[PDB]
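Colleague: One structure is given below, represented as structure tokens, and several questions about it will come after.
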Amino acid sequence: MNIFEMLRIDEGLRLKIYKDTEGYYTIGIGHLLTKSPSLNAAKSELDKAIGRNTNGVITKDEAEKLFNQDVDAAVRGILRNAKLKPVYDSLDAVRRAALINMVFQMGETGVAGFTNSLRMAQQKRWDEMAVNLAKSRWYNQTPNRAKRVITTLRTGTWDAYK
Ligand SMILES: [Cl-]
Ligand SMILES: [Cl-]
């Protein structure tokens with residue numbers, strides 16, 4: 001198991017523009033296109049992202065390309081985040097994957113807000129951190145996914161994904 005496989009599981013793969021759990025225009029493997037209610041705005045964003053006139057449909061390779069780019073950006077944004085970096089550095093390899101997933105789904109700013117859970121993570125207070133993470137909108141909105149990530153983060157193993 002690794003980050004790519006982990007997110008491929010949580011995000012799925014879709015070759016056609018679709019709406020995510022929050023109603024936004026997405027495509028590929030969890031690639032947000034826009035928050036605007038406009039399909040056309042979405043189509044515009046897609047062609048610009050791909051570099052061609054897509055007509056709302058992309059190939060697997062294309063999806064996978066956005067995916068690489070997106071994981072890369074998540075890692076890099078963690079590493080440059082003054083609140084995130086220190087947490088990341090303190091974690092083992094599995095737990096780091098979990099921090100990446102959360103950043104991928106909710107953005108750097110979003111995660112940086114989980115101040116209290118971040119302090120716990122850094123203190124290696126596993127069970128308390130998990131409890132706290134669960135008291136969130138993120139958990140109430142996407143509980144199964146959230147559950148998988150929290151377990152990962154709590155335990156440092158891939159059990160929730162096997
Ligand atoms: Cl892009
Ligand atoms: Cl879910």
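So this one's X-ray crystallography, 2.1 Å, going by the header.
Positions of Cβ are set from backbone N, Cα and C atoms, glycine also.
Pasting the relevant annotations from Swiss-Prot:
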MUTAGEN   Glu11 to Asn  Loss of 84% of enzymatic activity
ACT_SITE  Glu11  active site, proton donor/acceptor
ACT_SITE  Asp20  active site, proton donor/acceptor
MUTAGEN   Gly30 to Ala  Almost complete loss of enzymatic activity
MUTAGEN   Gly30 to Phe  Almost complete loss of enzymatic activity. The enzyme is destabilized by 1.5 kcal/mol
BINDING   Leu32, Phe104, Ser117, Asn132  substrate binding site
MUTAGEN   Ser117 to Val  50-fold decrease in enzymatic activity
Colleague: For the substrate site as recorded (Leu32, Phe104, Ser117, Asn132), determine the largest distance between any two Cα atoms, in Å, rounded to the nearest integer.
Modeller: 27
Colleague: Given the recorded positions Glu11, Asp20, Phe104, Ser117, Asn132, tell me which ones have a C-alpha lying within 10 Å of the C-alpha of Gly30 (mutagenesis position).
Modeller: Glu11, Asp20, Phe104
Colleague: Counting only other Cβ atoms and using a 10 Å cut-off, which of the recorded positions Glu11, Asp20 scores lowest?
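Modeller: Comparing Cβ neighbours within 10 Å for the recorded positions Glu11, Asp20, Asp20 has the fewest.
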Colleague: Nearest to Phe104 (substrate binding site) in three-dimensional space, by Cα, is which of the recorded positions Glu11, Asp20, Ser117?
Modeller: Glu11
Colleague: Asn132 (substrate binding site): which of the recorded positions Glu11, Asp20, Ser117 is the nearest Cα neighbour?
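Modeller: Smallest Cα separation from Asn132 (substrate binding site) among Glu11, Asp20, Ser117: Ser117.
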Colleague: List only the single closest residue to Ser117 (mutagenesis position), chosen from the recorded positions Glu11, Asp20, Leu32 by CA-CA distance.
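Modeller: Closest recorded candidate to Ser117 (mutagenesis position) by Cα: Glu11.
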Colleague: Between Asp20 (active site, proton donor/acceptor) and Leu32 (substrate binding site), what C-alpha distance do you get in Å?
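Modeller: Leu32 (substrate binding site) has its Cα 8 Å from the Cα of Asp20 (active site, proton donor/acceptor).
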Colleague: Where does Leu32 (substrate binding site) sit in the DSSP three-state scheme?
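Modeller: Assignment for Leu32 (substrate binding site) reads strand.
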